[PDB]
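**Student:** Okay, handing you the structure first.
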2 protein chains.
Amino acid sequence: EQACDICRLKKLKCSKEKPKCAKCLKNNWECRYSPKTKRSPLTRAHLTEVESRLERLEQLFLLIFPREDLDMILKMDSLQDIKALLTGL
Amino acid sequence: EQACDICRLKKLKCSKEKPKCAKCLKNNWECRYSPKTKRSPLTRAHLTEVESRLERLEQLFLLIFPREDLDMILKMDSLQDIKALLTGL
DNA sequence: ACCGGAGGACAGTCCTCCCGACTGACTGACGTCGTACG
DNA sequence: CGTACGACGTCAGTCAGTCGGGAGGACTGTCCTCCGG
Ligand SMILES: [Zn+2]
Ligand SMILES: [Zn+2]
Ligand SMILES: [Zn+2]
Ligand SMILES: [Zn+2]
């Protein structure tokens, strides 16, 4: 089943043979089969672990700071910004 | 297709007839077909939105509580109590 | 009766991969200028 | 001097190649019902 890295990236049929394969072989490229990427399980128990801890950190957050701040953090991607937020106390 | 509240809790086969079904007519029972109860979507995109929020709060709380059992706190249910606690900031 | 879990239709993932559109390059054709000849 | 021919340059059109939206579909895991112990 698994297509080689390059065929994946390019989205063309892979011959998939061993070691290399038609277009990496032909075209002159180093053909690889990368490991599947580890992702979190998409189960319902796990979505619920995570929604319900996020909820409880939100509940605790609100005893400490205003709701308007909740909404800012819940969007920040930068670690300086998450820290500065906290520094304006 | 939908089974009745009761056949649902008792786990027996439901006749499904409306308004009152098999048993619920028999045992002269309060027969409800309660509406289809919502869950949040199990999709990858939504698992991931929620995991990004949780990470950001998780990070914000590493700085509020650099010292431990945040989990102790996360389990409490009382608002006064939690706030009595935190005022040991 | 009661309820753990089998059974199965279904929701949605998460792969590989075919196909269409868009961009770039190459070739051809036309037009304009310059030179040569009358 | 004037006209004609050739050569070069520029523009347009067509073809090919590549990134991309996403169809196809096996599969993971859900989430019902209700069997039978
Ligand atoms: Zn390949
Ligand atoms: Zn390859
Ligand atoms: Zn019923
Ligand atoms: Zn009923």
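Just so it is clear, chain B uses Swiss-Prot numbers, and the residues here are 8-96, in order.
The header says electron microscopy, 7.7 Å.
Using the three backbone atoms N, Cα and C, a Cβ is placed for every residue, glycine included.
OK, Swiss-Prot features for this one:
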BINDING   B:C11, B:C14, B:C21, B:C28  Zn(2+) 1 binding site
BINDING   B:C11, B:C28, B:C31, B:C38  Zn(2+) 2 binding site
MUTAGEN   B:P26 to L  Loss of DNA-binding
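So that I understand the layout, could you describe where these features sit and how close they are to other parts?
**Tutor:** Secondary structure at B:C11 (Zn(2+) 1 binding site), taken from DSSP and collapsed to helix, strand or coil, is coil.
Look at B:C31 (Zn(2+) 2 binding site): DSSP puts it in a helix.
In the shown protein chains, 9 other C-beta atoms lie within 10 A of the C-beta of B:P26 (mutagenesis position).
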**Student:** Among B:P26, B:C28, B:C31, B:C38, please name the recorded positions whose Cβ is nearer than 6 Å to ligand 4.
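**Tutor:** Among B:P26, B:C28, B:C31, B:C38, near ligand 4: B:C28, B:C31, B:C38.
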**Student:** What other residues of this chain sit with their CB within 8 A of the center of the CB atoms of B:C11, B:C28, B:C31, B:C38, the recorded Zn(2+) 2 site?
**Tutor:** B:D12, B:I13, B:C14, B:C21, B:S22, B:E24, B:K27, B:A29, B:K30, B:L32, B:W36, B:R39, B:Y40
**Student:** Whole-number Å only: compute the distance from the Cα of B:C28 (Zn(2+) 1 binding site) to the Cα of B:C38 (Zn(2+) 2 binding site).
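**Tutor:** One finds 7 Å between the Cα atoms of these residues.
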**Student:** Provide, as an integer number of angstrom, the distance between the C-alpha atoms of B:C14 (Zn(2+) 1 binding site) and B:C31 (Zn(2+) 2 binding site).
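**Tutor:** So the alpha carbons of B:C14 (Zn(2+) 1 binding site) and B:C31 (Zn(2+) 2 binding site) sit roughly 9 Å from each other.
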**Student:** Here are some binding-site residues: B:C11, B:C14, B:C31. Which one has the most Cβ atoms within 10 Å of its Cβ?
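**Tutor:** Counting every other Cβ within 10 Å of each candidate, the maximum falls on B:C11.
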